[PDB]
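The structure appears below as structure tokens.
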Amino acid sequence: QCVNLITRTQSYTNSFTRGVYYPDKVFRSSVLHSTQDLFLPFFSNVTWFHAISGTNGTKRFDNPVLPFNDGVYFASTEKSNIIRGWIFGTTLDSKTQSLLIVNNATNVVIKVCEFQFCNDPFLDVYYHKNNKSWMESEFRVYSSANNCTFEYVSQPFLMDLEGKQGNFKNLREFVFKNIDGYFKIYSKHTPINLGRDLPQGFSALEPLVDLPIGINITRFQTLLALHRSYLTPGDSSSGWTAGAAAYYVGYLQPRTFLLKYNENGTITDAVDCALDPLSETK
Amino acid sequence: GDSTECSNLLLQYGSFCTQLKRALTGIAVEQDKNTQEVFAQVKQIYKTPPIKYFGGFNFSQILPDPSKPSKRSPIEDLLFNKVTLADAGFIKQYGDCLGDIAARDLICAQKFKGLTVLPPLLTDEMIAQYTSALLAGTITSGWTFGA
Amino acid sequence: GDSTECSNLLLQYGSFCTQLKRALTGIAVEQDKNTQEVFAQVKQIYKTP
Amino acid sequence: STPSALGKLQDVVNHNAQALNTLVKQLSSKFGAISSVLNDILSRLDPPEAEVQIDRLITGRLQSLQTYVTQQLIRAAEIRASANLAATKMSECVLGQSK
Amino acid sequence: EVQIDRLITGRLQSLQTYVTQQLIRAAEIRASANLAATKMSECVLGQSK
Amino acid sequence: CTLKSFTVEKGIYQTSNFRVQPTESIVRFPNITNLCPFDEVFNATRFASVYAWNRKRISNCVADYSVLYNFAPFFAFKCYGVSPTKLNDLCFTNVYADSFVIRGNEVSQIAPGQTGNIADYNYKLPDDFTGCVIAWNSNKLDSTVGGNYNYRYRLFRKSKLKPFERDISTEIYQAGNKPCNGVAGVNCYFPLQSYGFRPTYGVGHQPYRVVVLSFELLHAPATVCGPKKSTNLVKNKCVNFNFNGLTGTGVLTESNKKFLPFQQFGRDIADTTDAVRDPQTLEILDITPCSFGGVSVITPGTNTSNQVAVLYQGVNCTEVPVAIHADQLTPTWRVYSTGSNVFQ
Ligand SMILES: *[C@@H]1O[C@H](CO)[C@@H](O)[C@H](O)[C@H]1NC(C)=O
Ligand SMILES: *[C@@H]1O[C@H](CO)[C@@H](O)[C@H](O)[C@H]1NC(C)=O
Ligand SMILES: *[C@@H]1O[C@H](CO)[C@@H](O)[C@H](O)[C@H]1NC(C)=O
């Protein structure tokens, strides 16, 4: 059965200078090299989907499947106990290939398959005392899975810290893009002090993975998990507990960028060209 | 670069390389001639007197500084610092005189691309010495040293 | 002309346009300098009696 | 204090440096060839077919070198005019009193 | 694309020749303008011997 | 010889350029070596139709071209961006093997950047295709006495296909209110057509298997490499090197650069390879081409003397021993000898 469980509310925030990443894996140092790539334009809109998960009163669906456009930029402050992956696809059905990314507490699984599921994807996890380690069932939450074609396993992208400061530090800036047959996914995790949203400053998104598929994506979705204290009961309001599963979404656009690599070969600064006349002059 | 085939096919094109080398050699000897015509306007090098008193006109900032090794004047030092420097063929055992790894490598890359800067015939020290001779002649001799 | 198809091939030849535009801009600012040096030899405008 | 006091000599240095940088960037220009690295072209195509590509690259780089040398000659004539002016100024203002 | 490349090379060479001849005659104009500034200083702003 | 005269006047003449020649050739590859699945391409029972061209990905292998060394009766190795004999000298990354079966005479329609009905509605090759095409007759297996009409090509589409684009949408283009219902007529044309593989047709019109090999060269970490013999590397010695297809000459010193784990090539302001990661052991080494510089001859007039001095411009005196010095040539007093008389 498909059940919506999130209190998705859309607010608008500033993009600032977030989303900068590495174009290609070519070391460069002390160079103001200029590129022409898809990027999150400076000072754009951010659709902050502020929400509380585990809310049984939201049975009817109230969250849309966000589009992909020219590359979705993502940010959040949720641990693997709350947000557990991402979904991509053109029609998000068994007719077109659906890409599922799952971030287990011990590993990461990336799959491309004709998964059948509704517009409310989630993963309910709990360690019942019978076995102390309960494994989720694909057939229960997900209706079907046919002609799986790709599989990849690695270390977790979410090295979540148990501390609240570390929980806020989990800025999983996972830029997703598909160009030249490459589905490039980047990542970051900043020890920046806790705030309210993406802060000031700069952070280059190192290339986390370059999946060799690079197919077009029409819709983008966020995979959330129902956070629990592992002692709560099952299917009840006193079961899946309320949790602020806030996640922000932005969109990339083609743009010329002027980068700035530091001594260690990392992008330490970047400017958009068409933001304002000062940017074009620079 | 170092490819033999490209050089052989460049030979098929005639002698633009010879003409360009001749033109650049003319430019270089022209630079040396310019320096000689501007600065080397006196046969003799003139030494400023040890006691540098000239009626109150203080030339200390334009006269050479005996303290610093460069012997340039303080104004000359300011001018040297203000302008971006250039290679001067330092002996660093780098194979290409001066160079470093992960540093100001623009000159090194230019050299490795075939572009080279030849040192002036008169070193900056000897150019400064020529200027010091000119200034000493002007201060002590006036205009009579140029005729 | 008004064509991107030619511009894509045009940018392949490098920064030749940068050099040409820089040379022309230098020529123009040199014309301004010429007029300023020939005519603007004073910074006070004098009224004819 | 003022950084624009020595603008003329810094402009001369910047002109030389940017001419050299333009020459260097001409290496990356393909000029209609399949690539811009001679070693890669030679390792990819045999001389009978690589001759056309290397000839296009040679023509492009030779045009770049010739334009560089011609503009160097023009600005060297400018520098020679300025140096003749400097020699005249040393003769008439330094070696004498010009009226 | 080949024909447009040929036309681009031709027009670029024409423009480059135009810019070089403008540079040469601009050096000529600059020599004449330096002479004119000298004449303004020594004939108009003074008496030249 | 340079002055084109027998009398040479007193002066310095820029004679030539001296470059210390390389000492040895060293070729490197990752220590892992695997048989590339190229054979499975040539061992495939059948290839997909041209409208639904089969695509295979080749990566993380060593290019074992023995299949085209021993048994290569293929008619055209029509390589475009590379020479067929040079494949062993270069490494590739993310190799794409497209494959289909077409008419033999239609090869001119699959030329790089060519335009045609199949090139617009079946399979558009890019205008800058950097790869090869291998075509060979398939009448032995892909032809039938009754007519091999199984292969079908998409004859018509509303818009031209993009380069390297596959479209399997079979929606009809109804230009009017009349429903097609499979009827060919007014405002209703089927977008697919069976191949005319009639037995009476001779060669050229018969089915031929075509494999298009597309390569992207050296801008990404290499995954497909040649079968060349991996050797050892030496430091501070100007040697030839072929690092995964990157050919050059120079010294390979130990680099103190802080490469990020995903980074392979380091580049300077002149965007040329200044450092490289050894494919066998992932460590970064700095590349520096061996010393070189101008060589000028300082001589008095040949009317006066015949002894000459030599200036090596901008080079440390530790790179002098080339084949002009007395230690490398016969002890003749015409030019220079004694080993000494070196001034930095
Ligand atoms: C397998 O993939 C094809 C796409 O080529 C798709 O049409 C099909 O539905 C998938 N599943 C099966 C069982 O063939
Ligand atoms: C960056 O490089 C500097 C030296 O240039 C070094 O001290 C510093 O530790 C480096 N930073 C990192 C994160 O490695
Ligand atoms: C003569 O000149 C010296 C310096 O050369 C100076 O110290 C001295 O006072 C002068 N004598 C005079 C002006 O009577």
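Counting starts with 1 at the first residue shown.
Just so it is clear, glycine is given a Cβ too, placed from its N, Cα and C backbone atoms.
Record note (Swiss-Prot) on the mutagenesis of F:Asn43 to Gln (Swiss-Prot position 343): Reduced viral infectivity. F:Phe190 to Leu (Swiss-Prot position 490) appears in Swiss-Prot as a published mutagenesis result, with the remark: Increased resistance to neutralizing antibodies and human covalescent sera neutralization. In Swiss-Prot, a mutagenesis experiment is listed as F:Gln193 to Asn (Swiss-Prot position 493), annotated with the note Reduced host ACE2-binding affinity in vitro. Among the mutagenesis results in Swiss-Prot, F:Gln193 to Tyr (Swiss-Prot position 493) has the note: Reduced host ACE2-binding affinity in vitro. The residue drawn here is the original one. F:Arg46 to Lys (Swiss-Prot position 346) appears in Swiss-Prot as a known natural variant, with the remark: In strain: Mu/B.1.621. A natural variant is reported in Swiss-Prot for this position, F:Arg46 to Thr (Swiss-Prot position 346), and the note states: In strain: Omicron/BQ.1.1, Omicron/XBB.1.5, Omicron/EG.5.1. F:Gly146 to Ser (Swiss-Prot position 446) appears in Swiss-Prot as a natural variant; the accompanying note says: In strain: Omicron/BA.1, Omicron/BA.2.75, Omicron/XBB.1.5, Omicron/EG.5.1. Among the natural variants in Swiss-Prot, F:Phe190 to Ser (Swiss-Prot position 490) has the note: In strain: Lambda/C.37, Omicron/BQ.1.1, Omicron/XBB.1.5, Omicron/EG.5.1. The residue drawn here is the original one. Among the natural variants that Swiss-Prot reports, F:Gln193 to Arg (Swiss-Prot position 493) is described with the note: In strain: Omicron/BA.1, Omicron/BA.2, Omicron/BA.2.12.1. Here Swiss-Prot describes F:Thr247 to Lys (Swiss-Prot position 547) as a natural variant; the accompanying note says: In strain: Omicron/BA.1. Where Swiss-Prot documents F:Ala270 to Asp (Swiss-Prot position 570) as a natural variant, the accompanying text is: In strain: Alpha/B.1.1.7.
Annotated features taken from Swiss-Prot, shown on the structure.
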residue	record	DSSP class
F:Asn43	mutagenesis position	coil
F:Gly146	variant position	coil
F:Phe190	mutagenesis position	coil
F:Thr247	variant position	strand
F:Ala270	variant position	coil
Query raised in the report: Of all the recorded positions given, F:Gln193, F:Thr247, which residue's CB has the most CB neighbours within 10 A?
Result: F:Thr247
Query raised in the report: Given F:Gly146 (variant position) and F:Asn43 (mutagenesis position), what distance in Å do their CA atoms have, once rounded to a whole number?
Result: 25
Query - Proximal but sequence-remote residues of the same chain as F:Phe190 (mutagenesis position) (Cβ under 8 Å, at least 6 apart) - result: F:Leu155, F:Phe156, F:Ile172, F:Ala184
Report summary line: After the CB under 8 A filter against chain D, the remaining recorded positions out of F:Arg46, F:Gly146, F:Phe190, F:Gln193, F:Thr247, F:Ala270 are F:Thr247, F:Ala270
**Report entry** Chain B, Cβ under 8 Å: which of the recorded positions F:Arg46, F:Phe190, F:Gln193, F:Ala270 qualify
**Finding:** F:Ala270
Report task. To the nearest whole angstrom, state the Cα distance for the pair F:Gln193 (mutagenesis position) and F:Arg46 (variant position). Result -> 20
Query raised in the report: Which of the recorded positions F:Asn43, F:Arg46, F:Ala270 has its Cα closest in space to the Cα of F:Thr247 (variant position)?
Result: F:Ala270
Query raised in the report: Which has the fewest other CB atoms in a 10 Å radius around its CB: F:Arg46, F:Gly146, the listed variant positions?
Result: F:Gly146
Query raised in the report: At the Cα level, what's the spacing in Å between F:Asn43 (mutagenesis position) and F:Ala270 (variant position), rounded?
Result: 46
Report summary line: F:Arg46 (variant position) and F:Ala270 (variant position), compared by Cα position, are separated in whole Å by 49
Query - Residue among recorded positions F:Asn43, F:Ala270 with least C-beta crowding, 10 angstrom cut-off - result: F:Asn43
